[PDB]
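Step one of this worksheet: look at the structure below.
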Amino acid sequence: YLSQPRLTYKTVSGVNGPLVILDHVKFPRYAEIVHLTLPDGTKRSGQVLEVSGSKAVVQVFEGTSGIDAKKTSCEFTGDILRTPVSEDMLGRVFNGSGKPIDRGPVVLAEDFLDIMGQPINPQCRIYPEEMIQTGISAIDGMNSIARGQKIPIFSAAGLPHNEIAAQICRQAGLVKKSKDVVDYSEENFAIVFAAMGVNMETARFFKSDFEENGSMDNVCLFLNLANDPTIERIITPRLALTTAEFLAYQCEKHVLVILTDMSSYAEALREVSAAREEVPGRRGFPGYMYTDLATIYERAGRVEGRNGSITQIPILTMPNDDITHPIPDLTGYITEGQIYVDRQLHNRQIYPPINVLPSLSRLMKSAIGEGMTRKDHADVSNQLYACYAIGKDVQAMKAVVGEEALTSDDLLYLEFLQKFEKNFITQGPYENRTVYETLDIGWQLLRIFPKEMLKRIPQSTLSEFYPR
Amino acid sequence: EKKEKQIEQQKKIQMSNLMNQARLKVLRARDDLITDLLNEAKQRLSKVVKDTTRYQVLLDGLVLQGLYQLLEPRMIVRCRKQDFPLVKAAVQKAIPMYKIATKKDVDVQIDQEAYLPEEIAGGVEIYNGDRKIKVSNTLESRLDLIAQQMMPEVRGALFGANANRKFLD
Amino acid sequence: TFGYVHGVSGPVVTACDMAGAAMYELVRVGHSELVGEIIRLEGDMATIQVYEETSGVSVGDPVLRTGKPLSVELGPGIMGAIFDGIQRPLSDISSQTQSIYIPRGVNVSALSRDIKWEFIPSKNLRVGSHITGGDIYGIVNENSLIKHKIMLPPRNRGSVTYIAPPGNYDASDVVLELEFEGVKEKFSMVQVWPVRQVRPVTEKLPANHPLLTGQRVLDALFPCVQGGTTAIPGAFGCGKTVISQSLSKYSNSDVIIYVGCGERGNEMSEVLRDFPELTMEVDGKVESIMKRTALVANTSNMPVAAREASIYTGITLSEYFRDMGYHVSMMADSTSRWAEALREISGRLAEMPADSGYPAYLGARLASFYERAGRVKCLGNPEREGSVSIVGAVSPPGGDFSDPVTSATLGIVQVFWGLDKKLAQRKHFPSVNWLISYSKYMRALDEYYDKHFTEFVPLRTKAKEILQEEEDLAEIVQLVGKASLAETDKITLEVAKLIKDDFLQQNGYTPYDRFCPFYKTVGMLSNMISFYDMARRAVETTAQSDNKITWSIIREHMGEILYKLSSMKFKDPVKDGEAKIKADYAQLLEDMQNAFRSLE
Amino acid sequence: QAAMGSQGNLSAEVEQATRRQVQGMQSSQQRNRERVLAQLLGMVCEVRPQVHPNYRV
């Protein structure tokens, strides 16, 4: 492959903010990586941006600070950024650029892969079949997450979305105990976490919690602190996703990708687009942003002939609780389903504050069924949703109508509302519930009514649990 | 119950920390092994430097690489002091190869004013007329480049294939 | 004449320093051969726009000099396979590569050069006869359902010189050769046509035949016409396959062409099984419909220009197979995805944002692709005729009917089948609104209806009036309590209910209620409305004359008749003869007449 | 007290495991280092110079 010596340049025809412009460059190449040596011996990486004739431009990752017009070395790698990927990197923590920070060694590469990856042939796609249990009752009981169902989570600043994600990570797993507990030991499940735009406190908390849980034999972590250069915030997702594609389609595993704080990701992309001297588009964001998020999210799913899969769970915030803002608009277009949180539930000291009224799920219809799970999920979830909706309406009714005008069924609706809230929604920081356990809790809740009010459940399945 | 679960949590965190330190120590030992291998490779190159028959051919190749890459009317070649006549013969035989391969007129000058440091195991550098564009073809740098380029194949040969690598691509 | 590439502001790059050549030409860059479009020229310079990624291209890499604009190959074998926007045979690419990810610059034709085909010429023309563009010249037996005719491309004529004898040949073998004035031309099984133009036709004939849809709902109500244009909103959970499958199985069209944008593999696999499952027994057998149809679609990761060119590739394929002398139906799904593709293209050209990023020529492009439609008289010796229909599914952002695109599409289209999620929540399928849906093609269909039925138009107008009046009266009966009103009004409400529960509904999981013949629907509606007419007249007369008959009396006396009206839908014409069904309905009508007479 | 016994035993277990792993890796690596070294040297000695493919006149 590469056998030619590496070239160095001492030419600096100018600078403009993060850019460095130079000339007399012999046959440069776009997206070519560059190393810079400062007068004080400091090293700084960068990427080529604009090429023309002999002139070339390079964006420095570490910012242009104290770059002399003469005493500067500029070394051209002669290739593009390549990820040294290996399966044994599980349990490690890297920064945005991939350099170790967990006091471990440089990744002894198993194979070098293109960071920009490659799109998947749409013919070679297998539809999701079965579901993954994430340990969160408030999500699992009423809203399944199939293998490869890109379900985002919408939140706002100040809510504990990060803590919810941490619990999801430290409690996730599979339901292969359905056939045999002894057969469950053949686990092939992994998690890759990508913390971006995360401040010191939350990054350190993620580190501490993951380190304490002890499940890092199946967790590979990427951390990008706020102080790091903005340009690395846009390369970190590529690194994490390249690792995920490798670990899935070459080692045949089931991988849960979590990316955090896509709003900072979008801010970083805005930064780069502004640095590129391009006119802004709608709401000051680049036009091509739809293509960008598409090439981020679309790389997740199943492939024919392989026993492996991806599930991707991005997290993002809503500026000023604006669902029509471009960031959720494009996310909702690209992805399937939506999960929300609601500020009042958090204000009432209810954790996790997951609102089931606006929760939506597409692939739930086939993510759940007989054989791989029980015959008692769709009916139970639909009954819970309808009963909660009528309970909310009845609580509203009682607000003004009066307690003296209530009926027995309406008292029953209030009781269902309060019990559902205090038991099913509220879980706690570490109370990991299984799917069957949450179903049993749901049945215990439904027991308050007679069988008449539970119309949504056919009598053949009522006979299973109702007479208890 | 709080005390008991605190004890359970403390014991579990102790297992997790001990297991991480074990894994990290194993990876450290492997890294030290690899660095020892690179050091042996360096000293093997240093031993192979001595033989003055293939070394002339190697220097001819290095000079040809520098000429073919820089591609400029004025060229300045720099090497170690003790190999001066050897590089002189190399450039003299190399100039016809350039003048036929590229079909250009170029002038080459050997920089006898400054010398490479004595610590350099062996190699050459070449500069333009204004000393602004440089390329180094040093043996140590070449070794580093090739080692980092073929690092995955080295392990793949040494420490056995990967059980879970069901498909290479 | 060599690479002078630049950097990018997005996923697209430019170059220059090349010979003079016409713009809108697709030229390939580099050894990996990335496709890009000539746009702007300044002297010897010429900017380009590659669609794939730009990473890794140096300055000076070769510029492959083509000589054509964006074009699509046309010919036999297109049916049965799947293609992207650039017309790349993805299944065959997977087979050849034995790899998962799309390789860059796959230089394989849409059709291979290794499969033989049976050819038969016109068997009437001889060497030396005169030919002109459009004149058929062969016929291919692709499969046992459709035969793919072969003609000369447009802008060709002269005296024949060579007619191949029939046999097994591939596309690389020249089959026809002729001598024009001063030159001579050779033609093979495949022809290439520029995307950015319209194929010529002798004229256009006004559309006058109703498009056949299996479901009696949205056919007897708000009919579509073959060769028309229509809009159907579509969203998650409301159902788009409920119409795609219906037009793929229960319709008179000869070919379906499904164009997609931003889709998943679910639809591809489900439809590739739906073709061998939900099948037509035209010859008495079950057969895959994939051999009849062709699927084209892209996903969100694909290049934006490819996403924009996918619809054009679809419609030019549609026009080619419409020139054949057939009926084609184009499902142009996700006009919203098309619109965002256009916005993404315009974003990099620094065009003025007119309305929410949309270019000024959005309405122009909208009108221009909806223009390419209708029943037409094709160019050829034997006077070929056929039609191409388009169905453009709208996708409002959260149901807001205020998009520039949606408003313009509403302006252009003629039929509209409003779709709801509330009805699917109410457990009523199929989901039609019956109030915001409309049809404007009734005036043309008057001739056909008068020629065949002579009752559908009065009966439909009566049904519409009754439904609207019931919707008006729903509020008054809400303020009265739905327990007291005039008998005439009550009976009006009752027949509106009747029409709701036994006429305006159809079950897709019941084998015998997946297809309602149009004559069966007409007979049902006539029977119901005659029953209502007689009841209304009886009550109105007896109100003033003697013994005012109330609906309680009517319903109790005639409860068996309401049972028979409800059970009229269980006829299953698949197993039960047409004449038998007519005799049964006529006997029911006579029984109703005698029952009414005994009442009064 | 049981916890003290258990953590002592587990520390012994992990120490034994890492010792066995490093010993096995050394026994494996000391077998064929020379051959791979000679392969890498054999590539290093080669040069095969040539012009950039993109150049022309």
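Going by Swiss-Prot, the residues shown for chain C are 17-616, listed in order.
Technique stated in the header: electron microscopy, 4.5 Å.
In case you wondered, yes, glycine gets a Cβ from its N, Cα and C as well.
For C:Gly250, C:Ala251, C:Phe252, C:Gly253, C:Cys254, C:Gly255, C:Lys256, C:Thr257, the entry in Swiss-Prot reads ATP binding site, with the evidence type sequence analysis. DSSP assigns C:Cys254 (ATP binding site) to coil in the three-state reduction, outside any helix or strand.
Counting only residues at least six positions away in the same chain, no Cβ atom sits under 8 Å from the Cβ of C:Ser384 (mutagenesis position). Quoted from Swiss-Prot, the note on the mutagenesis of C:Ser384 to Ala is: Significant loss in AMPK-mediated phosphorylation.
All protein chains shown were included, and the count of other CB atoms within 10 Å of the CB of C:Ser411 (mutagenesis position) stands at 23. DSSP assigns C:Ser411 (mutagenesis position) to coil in the three-state reduction, placing it in neither a helix nor a strand. According to Swiss-Prot, the mutagenesis experiment C:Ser411 to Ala carries the annotation: Reduces the interaction with CRYAB and MTOR.
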Legend entry - ATP site shell beyond C:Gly250, C:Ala251, C:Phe252, C:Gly253, C:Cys254, C:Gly255, C:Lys256, C:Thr257, criterion: Cβ within 8 Å of Cβ centroid: C:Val258, C:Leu435
Inset, instruction - Drop a 10 Å sphere on every Cβ of the binding-site residues C:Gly250, C:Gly253, C:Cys254, C:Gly255, C:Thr257 and tell me which sphere holds the fewest other Cβ atoms. - result: C:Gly253
Inset, instruction - Could you state the whole-number distance in Å separating the C-alpha atoms of C:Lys256 (ATP binding site) and C:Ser411 (mutagenesis position)? - result: 11
Inset, instruction - Write out which of the listed recorded positions, namely C:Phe252, C:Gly255, C:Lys256, C:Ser411, lie with a C-beta under 8 A from a C-beta of chain A, sequence order kept, or 'none'. - result: C:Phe252
Inset, instruction - Write down the Cα-Cα distance for C:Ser411 (mutagenesis position) and C:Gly253 (ATP binding site), rounded and given in Å. - result: 13
Inset, instruction - Round to a whole number and give the Cα-to-Cα distance in Å for the pair C:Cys254 (ATP binding site) and C:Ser411 (mutagenesis position). - result: 11
Inset, instruction - Rounded to the nearest Å, what's the C-alpha distance separating C:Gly255 (ATP binding site) and C:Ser411 (mutagenesis position)? Just drop the number here, would you? - result: 12
Legend entry - Least buried by Cβ count (within 10 Å) of the binding-site residues C:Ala251, C:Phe252, C:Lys256: C:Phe252
